[PDB]
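Below is one structure, written out as structure tokens, with a few remarks after it.
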Amino acid sequence: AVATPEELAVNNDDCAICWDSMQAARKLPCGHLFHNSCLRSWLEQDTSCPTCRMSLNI
Ligand SMILES: [Zn+2]
Ligand SMILES: [Zn+2]
């Protein structure tokens, strides 16, 4: 569920959760770029901001 182009990922090749870099890159309502697998996995585990520690209302 990524609406951003791979261009963004290339420009920002670095994960905050799973670390490293890949391709898929989605943006959270808080202001963070997470991969499809990294995010999805996060949403399945917890719906909280890894950094902001704030719950996403969307
Ligand atoms: Zn990642
Ligand atoms: Zn955040």
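We number chain A the way Swiss-Prot does; in order, the residues shown are 327-384.
Recorded method for this deposit: solution NMR.
Backbone N, Cα and C define each Cβ position, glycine as well.
Experimental mutagenesis at this site is recorded by Swiss-Prot as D346 to A, annotated: Abolished binding to TAB3. Experimental mutagenesis is annotated in Swiss-Prot for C356 to A, with the remark: Decreased palmitoylation. No degradation of HMGCR. Swiss-Prot gives this note for the published mutagenesis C364 to A: Decreased palmitoylation. Swiss-Prot lists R379 to A among its mutagenesis entries, and the accompanying note reads: Abolished binding to TAB3.
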Worksheet item: Which entry in the list of mutagenesis positions, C356, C364, has its Cβ near the fewest other Cβ atoms, using 10 Å as the limit?
Response: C356
Worksheet, complete the sentence: CB < 6 Å to ligand 2, subset of mutagenesis positions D346, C364, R379, seq order -> none
Item to complete: Return the member of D346, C356, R379 nearest to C364 (mutagenesis position) in space, with distance defined Cα to Cα and candidates limited to these mutagenesis positions.
Response: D346
Worksheet item: In Å, rounded, how far does the Cα of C356 (mutagenesis position) sit from the Cα of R379 (mutagenesis position)?
Response: 10
Worksheet entry | Euclidean distance between Cα atoms of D346 (mutagenesis position) and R379 (mutagenesis position), Å | 21
Discussion item. Near ligand 1, meaning Cβ under 6 Å from any of its atoms: which of the mutagenesis positions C356, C364, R379 fit that description?
Written reply: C364
